[PDB]
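**Student:** Following this message is one structure expressed as structure tokens.
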Amino acid sequence: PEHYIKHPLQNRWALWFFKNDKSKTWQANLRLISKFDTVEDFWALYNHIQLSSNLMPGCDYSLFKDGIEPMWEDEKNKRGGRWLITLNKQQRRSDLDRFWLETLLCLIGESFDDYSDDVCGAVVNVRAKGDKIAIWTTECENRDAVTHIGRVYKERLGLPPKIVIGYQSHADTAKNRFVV
């Protein structure tokens, strides 16, 4: 049986695309690409779409649990925030694609133990001024979950223990609340 059943993921995920177009509101520029809920369907999707390093400036990918839209206003994001990774123009080449794929795997692989239920999704922003990768969690005031996700994420990315990453509430974005 191991040879013919697809491997179900713990959650169903939706991948979203954003393309800046000044003709439209921010929300109208956000589009759902597809959903998947197995390992096989994840890789089929990933192998079919552009690497984030090849996207035009002003585009985003977002991967969110099915039923959570990748915007502050969603009920599961309004009281949350994000662990923010900032990349300069030389880490678009060096780390953007490898960090984003590691982020995707931390999500679909439920890599944060009990607190993976606090994860809502992740976003990569490709920009001329510098790219960003972030994991969104549901409750900025849950310090245990937020700190533990931040520590695991930093190790899974392989960031040196001298670098500091920060967690910002979405209420502020719309400064750091935690640092690891």
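Chain A uses Swiss-Prot numbers throughout; the residues present, in order, are 31-204, 212-217.
Even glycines carry a Cβ here, placed using N, Cα and C.
When I checked Swiss-Prot for this same protein, it listed these features:
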MUTAGEN   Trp56 to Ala  Abolishes mRNA nuclear export. Impairs nuclear pore complex reprogramming. No effect on interaction with PML or viral Z protein but reduces binding to the mRNA cap. Capable of AKT1 activation. Does not impair interaction with HHEX or HOXA9
MUTAGEN   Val69 to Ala  Reduces interaction with LRPPRC. Abolishes interaction with LRPPRC and abolishes CCND1 mRNA export; when associated with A-73
MUTAGEN   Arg157 to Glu  Abolishes binding to the 4ESE element in mRNAs; when associated with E-159 and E-162
MUTAGEN   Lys159 to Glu  Abolishes binding to the 4ESE element in mRNAs; when associated with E-157 and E-162
MUTAGEN   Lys162 to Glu  Abolishes binding to the 4ESE element in mRNAs; when associated with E-157 and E-159
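For each listed feature, how buried is it and what is near it?
**Tutor:** If you take the C-beta of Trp56 (mutagenesis position) and look for same-chain residues 6 or more apart in sequence within under 8 angstroms, you find none.
Under the three-state DSSP scheme, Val69 (mutagenesis position) falls in the helix class. The Cβ of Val69 (mutagenesis position) has 14 other Cβ atoms within 10 Å, all protein chains considered.
Summarising the environment of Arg157 (mutagenesis position), the number of other Cβ atoms within 10 Å of its Cβ, over all protein chains shown, is 15. Mapped onto three states, the DSSP output places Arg157 (mutagenesis position) in coil.
Counting every protein chain shown, the number of other Cβ atoms lying within 10 Å of the Cβ of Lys159 (mutagenesis position) is 9.
The Cβ of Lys162 (mutagenesis position) lies under 8 Å from the Cβ of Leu114, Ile115, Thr116, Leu117, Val153, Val154, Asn155, each of these being in the same chain and 6 or more residues away along the sequence.
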**Student:** About how far apart, in whole Å, are the alpha carbons (Cα) of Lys159 (mutagenesis position) and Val69 (mutagenesis position)?
**Tutor:** 34
**Student:** Look at the break of 7 unmodelled residues running from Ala204 to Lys212 and give the Cα-Cα distance across it in Å, whole number.
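**Tutor:** It comes to 12 Å between the two flanking Cα atoms.
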**Student:** About how far apart, in whole Å, are the alpha carbons (Cα) of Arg157 (mutagenesis position) and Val69 (mutagenesis position)?
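**Tutor:** The separation of the Cα atoms works out to 29 Å.
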**Student:** Does DSSP put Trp56 (mutagenesis position) in a helix, in a strand, or in coil?
**Tutor:** coil
